[PDB]
Amino acid sequence: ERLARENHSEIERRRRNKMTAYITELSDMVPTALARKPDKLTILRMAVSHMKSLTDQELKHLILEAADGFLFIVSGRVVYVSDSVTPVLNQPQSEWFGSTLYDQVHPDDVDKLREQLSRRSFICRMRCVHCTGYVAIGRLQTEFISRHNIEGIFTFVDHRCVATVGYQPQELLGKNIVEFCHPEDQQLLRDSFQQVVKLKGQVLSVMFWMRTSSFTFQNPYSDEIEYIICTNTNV
Amino acid sequence: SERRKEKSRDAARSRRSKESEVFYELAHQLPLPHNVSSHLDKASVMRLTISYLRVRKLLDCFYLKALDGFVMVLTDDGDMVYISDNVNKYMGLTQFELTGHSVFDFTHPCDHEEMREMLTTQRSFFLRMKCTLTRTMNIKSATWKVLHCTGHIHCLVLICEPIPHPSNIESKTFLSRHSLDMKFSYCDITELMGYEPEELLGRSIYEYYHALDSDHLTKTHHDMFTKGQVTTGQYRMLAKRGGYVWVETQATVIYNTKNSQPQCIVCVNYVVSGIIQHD
DNA sequence: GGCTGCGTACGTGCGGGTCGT
DNA sequence: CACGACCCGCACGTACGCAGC
């Protein structure tokens, strides 16, 4: 019984005080700036007096500044487009106006748009894009990597390696990196890979002279390794 | 003392009279169709008045239509001071329920910090509202829902789209199914890519990923596990003989309804680009 | 110190609401 | 479609503190 009573007092306190915080927020939100803090009644009178001073296009603006996209009413012949298409893909009413949209998609991405015209949503490519509708709208989203094995054997590379040192992936893909190491410090990289496996998910920079920041990657859920990421670059 | 008491009672009565007066009168002054205006709480009146005030201060039907999801407007404090009408189709809640008070009040805890750091110019992030829709229902019997948000600031403005839960699915796109650590289980593929479900099946999808993106993919995967669903960026995924292809994916988590237990994974994988660089 | 208007609080009984079973 | 179960907005009365013919 007492419980319900003091919980009543507490909760009503919170409600009152939140109505007073609403009252202050509203008090400063409205223009009548005054010397200092009128009573709540007068504050309200001024609120409604102000509020007597009285939409879709603002919403349009909002969407534009929220997506960086545009609108288009189509058939594949188009019949209308948003002007805001210009700060997006340029080409305003040039390859649009009344043109078929097909003459604006990537020449390869036409039959997918064909298979999607028997709600409606899809993703398309356009001349320099996610799009939804029923008419629709469209909006927009020296060093090289190397993936290895637990014992150093490669798995993946980045092509600009050929710019860095001058080699081609396939004559490295599958081979071993310790086979590429100058006999001097073949052990060093070995030690390095003796460490990254133990250094759970943390970097390790070694000097083969080519720097490289090798570190292990464990499967995010099961947190067990399957490869070592080693960005190597020259110096 | 009793005269001051009776006159205190009566004068205070006058006070409350003009109070309720100015409240329902402020309700009449709203943009709301009176069918709902004077019908609601005065504290609510405070909320939405404040909101619409800072709304019209901070500034055909074609547009909002084709959109998916709804409109969200915040300030530095987080008073979500605008919500588009279309909200009803999602969440289950209505605009008027939630137009101009806290955003953390309706987003799952253990998620607010994202909001925090994202009130610190282009922003793409996933949020955790509370759907009450399954038709509309009541709160606390309602549950957590996810929303991909793309937006910019000025006083923040956001587009919040919903995801396609494979409990309600639906030549460009192919589906896939995997374990938790992502070893395949069920697939469709060759046409656009190369390999076969027979050839792959049990293989870490991180292997057939590009290293340049696998960072973003692991970030959106930690998302996946920590959150509910996801819609990634644009994968540069490998082919059997070819180089990379621009790929998009809307994946989901399968919770075995038997005590909602993390069981399986399913990805709805879109494809964008053709196989670049054959040799 | 008297007594007043005057205003903002805290406490609470009561009508109308909604959830569980 | 009920009934007490409760939770809640909104009255309501009364309290404490400011000012001042």
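Each residue's number is its place along the chain shown, starting with 1.
The deposited model was determined using X-ray crystallography, 3.9 Å.
Using N, Cα and C of the backbone, Cβ positions are placed for all residues, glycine too.
According to Swiss-Prot, the protein has these features:
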- A:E12 to A (Swiss-Prot position 98): Reduces DNA binding (MUTAGEN)
- A:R16 to E (Swiss-Prot position 102): Reduces DNA binding. Decreases transcription factor activity (MUTAGEN)
- A:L26 to E (Swiss-Prot position 112): Impairs heterodimer formation with EPAS1. Impairs heterodimer formation with HIF1A. Significantly destabilizes ARNT?s heterodimeric interactions with both NPAS1 and NPAS3. Compromises SIM1:ARNT heterodimer stability. Compromise NPAS4:ARNT heterodimer stability. Compromise AHR:ARNT heterodimer stability (MUTAGEN)
- A:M51 to D (Swiss-Prot position 139): Interferes with transcription factor activity (MUTAGEN)
- A:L59 to D (Swiss-Prot position 164): Does not affect transcription factor activity (MUTAGEN)
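Here A:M51 (mutagenesis position) is compared against the mutagenesis positions A:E12, A:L26, A:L59, and the shortest C-alpha distance is to A:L26.
By a Cβ separation below 8 angstroms, chain B lies close to these of the mutagenesis positions A:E12, A:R16, A:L26, A:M51, A:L59: A:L26, A:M51, A:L59. Local packing around the Cβ, expressed as the count of other Cβ atoms within 10 angstroms, is greatest for A:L26 among the mutagenesis positions A:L26, A:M51, A:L59. A:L26 (mutagenesis position) and A:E12 (mutagenesis position) are 21 Å apart (CA-CA, integer value). A distance of 24 Å separates the Cα atom of A:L59 (mutagenesis position) from that of A:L26 (mutagenesis position).
For the 17-residue gap in the deposited structure, the Cα of A:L54 and the Cα of A:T55 are 12 Å apart, rounded to a whole number. The Cβ of A:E12 (mutagenesis position) has 10 neighbouring Cβ atoms from other residues within 10 Å, across all protein chains displayed.
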